Every structure is written in C-alpha cells, then in structure tokens.
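Chemist: One structure is given below, represented as structure tokens, and several questions about it will come after.
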Amino acid sequence: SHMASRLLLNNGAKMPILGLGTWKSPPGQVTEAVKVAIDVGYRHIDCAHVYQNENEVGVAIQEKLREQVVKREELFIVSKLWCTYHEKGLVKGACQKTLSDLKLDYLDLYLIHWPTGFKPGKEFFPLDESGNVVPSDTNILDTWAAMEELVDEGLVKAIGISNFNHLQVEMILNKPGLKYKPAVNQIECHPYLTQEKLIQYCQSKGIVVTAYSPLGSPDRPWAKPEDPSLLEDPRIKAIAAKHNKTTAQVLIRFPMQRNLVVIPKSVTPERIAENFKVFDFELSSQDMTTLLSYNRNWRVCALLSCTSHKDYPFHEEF
Ligand SMILES: NC(=O)c1ccc[n+]([C@@H]2O[C@H](COP(=O)([O-])OP(=O)(O)OC[C@H]3O[C@@H](n4cnc5c(N)ncnc54)[C@H](OP(=O)(O)O)[C@@H]3O)[C@@H](O)[C@H]2O)c1
Ligand SMILES: CSc1ccc(/C=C2/C(C)=C(CC(=O)O)c3cc(F)ccc32)cc1
C-alpha cells in the first residue's frame, strides 16, 4: 500500500508508525490487550505514569520477551513525564519509576507529557483550597535539560514533548546550549482537529508528529451527547464503505498518509487486530483533502483545569 512500517527520527532511531494506546485501558484488561497487540504485530506501545497501569502493561511486555515472540530491540516503548515531576531533581526518579513498572532498562522515547509544571507531591493535580491547580516555578527549558541528562545516562534513547504549541516547540529549539532536539511532538489529531500549521512547523524542523485520539476518544470520561462523533460521521463512513474498510481503519490510515505516527487505543482483541490491518489500502489525495475539510478545531483533551497556568498550550492559534 506504498506504506513503510517505521519512520526515521532525528536521533537516528526508527519508530513504528502504528502504536497501541493505553490511556483508560483498565489494569485488569491491559495485560491481555498488550499481549494480543504484540501477537498480531504491534511493536510500539504508548504509556504514561499518569495512566496508572504501567505495571500491568509491563507484565505483558515481559511475557512476550520471555516467550520470544519479539526481541527488545524490535519494541518501541514510549512513556511520559507527569506534570508534578518537572522539577530538575525529580525527573530522573520519575523516569526510573516508569522503567521499574514497565520492567525495562531503557525507554525508546520519553516525553514531557504537558508543558505545564505542577507542585510536586502525591496528587497528580494538586489544588489550592479554591480549586485551582498549583503550578511549579520550574520552567520548561530546565526541565528539558533534565530530560537531556536521561539520554546521557542511558535511561532513554530519545526525548520529546507532548501538547506543546508551536511557540513552545520554538522555545526549546532556541534554548541556549540545547544538546538534543525533541525527536517527537505528540498531539491530538483527527479529522475534527487537523493541525495543519503545527504539523507543518514540526515536520519542517525534523520533529516527528504522533497523532493521539485518532478515533476521537469515544471513551473519554467527559464526553457529552452534543459532541461530534467521528466514528458516526456518515461522510467518513462513506469513504470507509468505498474502500471496504471500517470507519476506524480509515481514521487510522488518515494520519499515516500525512507522515504521522498514530496510536489508537483498544482493549478489545477484535478491534486491536482490526486497527492494525491498515497497510492494505490507500486513500486518494481527494479522500485525504476531503477528510481534512472536516476540521472543527474540536479537542478531546483541552486540559480545562489549567487555562490560567502560564504555560497552558491552547491559547495560541497553534
Ligand atoms: N499525550 C497526551 O496527552 C495524550 C492524550 C490522549 C491520548 N493519548 C494517547 O493516545 C491513545 C489513543 O487516544 P484515546 O485513548 O484518547 O482515544 P482513541 O484511540 O481515539 O479511541 C479509543 C476508544 O475507541 C474505541 N475503539 C478502538 N478501536 C475501535 C474500533 N476499531 N472500532 C470502534 N471503536 C474502537 C476504544 O474502545 P475499546 O478500548 O473498548 O475497544 C476506546 O473507547 C491514548 O490511549 C494515549 O495512549 C495521549
Ligand atoms: C484536575 S481535574 C482534570 C484535569 C485534566 C484532566 C485531563 C486529562 C487528559 C486530557 C488526559 C489524557 C492525557 O493527558 O493523556 C488524562 C489522563 C489521566 F490519566 C488523567 C487526567 C487526564 C483530567 C482531570
């Protein structure tokens, strides 16, 4: 289908363009979900400390390594530094905690989960008595230096960012004494949020973009009835039907043809397999442009708690 399975990052490593997402995958189901994914061909898993299921994901990876279904070098494991760990002195420990839970001795990619730093502590979202999230005074350039140390200590092969707008990406690229550029910016992207500008900017700098919530995150906990629904969009279903594929398969193939990495989440064995079977057809340039035309600047993940945080990413146009 004129589609290679991996693309080149600016650290010299290759990254599988299809990965399994794990946000919201319940701890009692994610182990089998990851086993099934690897069994059917996935080599890239997207994780995060904040998803609270890294231990269970790790059980799956470890078993598949033990069974010799796959070698570690063939796996591409991604995790993310949570906001309460931006303080320089906490970054390594957060990384090591994720490594211990995932049962790995290194990550292929470690991302700053959000540009917004929070006060350190047990709570993922520390609040003042009025309900506001309490920020940290750490700035993202120092956090980036801490991330660079992880590469130099061998804990991760690549470092990157997530939910950074183009000015924030630019701030890193212009950092005095920058040692390693971000390899990846992982951002929300689907036909209702097409991200033409941010994607063009990142790619122009050699930063690879990963598209999250490619199916529109129907299981997002804050979903409402008025919300659009990609999987129910007759226009998208029509394109699927024309190709004898499912609507989800079209939604996953879409970012692949824009040179994006994409990470659909499922804990359903049947859908896990379906979501991987997207290398056997090609959307036309017309299909692509039609899908792009559906942009609404509609976000699943707007982090509405933190609009007042100085580093909140989504006030900027991109
Ligand atoms: N960096 C960030 O801040 C950030 C933010 C959001 C997401 N992400 C990453 O991106 C991943 C994917 O995003 P997401 O979890 O928000 O949502 P998503 O992948 O767009 O959609 C997941 C939902 O779609 C369902 N689904 C999966 N395959 C399907 C299919 N073939 N047909 C019908 N329904 C299907 C899943 O149900 P079942 O699981 O029940 O099958 C689940 O409810 C996340 O898991 C996470 O790893 C990162
Ligand atoms: C402090 S009240 C609040 C504020 C923000 C959010 C938003 C969240 C979003 C967008 C995500 C997905 C992601 O960032 O990957 C998330 C994952 C988690 F484990 C926990 C919370 C959140 C949820 C609740």
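If you go along the chain as it appears here, the first residue is 1 and each next one adds 1.
Heads up, header says this was done by X-ray crystallography, 2.0 Å.
Every residue, even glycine, has its Cβ placed from backbone N, Cα and C.
In case it helps, Swiss-Prot gives these features for our protein:
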{"type": "ACT_SITE", "residues": "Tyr51", "note": "active site, proton donor"}
{"type": "BINDING", "residues": "12-21, 213-275", "note": "NADP(+) binding site"}
{"type": "BINDING", "residues": "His113", "note": "substrate binding site"}
{"type": "MUTAGEN", "residues": "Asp46 to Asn (Swiss-Prot position 44)", "note": "Reduced glyceraldehyde oxidoreductase activity"}
{"type": "MUTAGEN", "residues": "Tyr51 to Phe (Swiss-Prot position 49)", "note": "Complete loss of glyceraldehyde oxidoreductase activity"}
{"type": "MUTAGEN", "residues": "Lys80 to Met (Swiss-Prot position 78)", "note": "Reduced glyceraldehyde oxidoreductase activity"}
{"type": "MUTAGEN", "residues": "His113 to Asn (Swiss-Prot position 111)", "note": "Reduced glyceraldehyde oxidoreductase activity"}
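Distances, neighbours, how buried they are, the whole picture for these features please.
Modeler: Its Cβ placed at the centre, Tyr51 (mutagenesis position) has 21 other Cβ atoms within 10 Å.
Sequence-distant neighbours of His243 (NADP(+) binding site) (same chain, 6+ residues apart, CB-CB distance under 8 A): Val250, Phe281, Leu283.
The Cβ of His113 (mutagenesis position) lies under 8 Å from the Cβ of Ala48, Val50, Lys80, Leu81, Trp82, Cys83, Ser162, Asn163, each of which sits 6+ residues away along the same chain. DSSP classifies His113 (mutagenesis position) as coil under the three-state reduction.
According to DSSP, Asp46 (mutagenesis position) is assigned to a strand segment.
In the three-state DSSP scheme, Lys80 (mutagenesis position) is classed as strand.
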Chemist: Cα-Cα separation of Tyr51 (mutagenesis position) and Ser213 (NADP(+) binding site), in Å?
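Modeler: With the alpha carbons as reference points, the distance is 15 Å.
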Chemist: Tell me, in order along the sequence, which binding-site residues from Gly12, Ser213, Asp233 have their CA within 10 Å of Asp46 (mutagenesis position).
Modeler: none
Chemist: Of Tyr51, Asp233, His243, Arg253, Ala273, which recorded positions come close to ligand 1, meaning Cβ under 6 Å from one of its atoms?
Modeler: none
Chemist: Which recorded positions from the set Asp46, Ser213, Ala223, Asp233, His243, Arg253 come near ligand 2, judged by a Cβ under 6 Å from any of its atoms?
Modeler: none
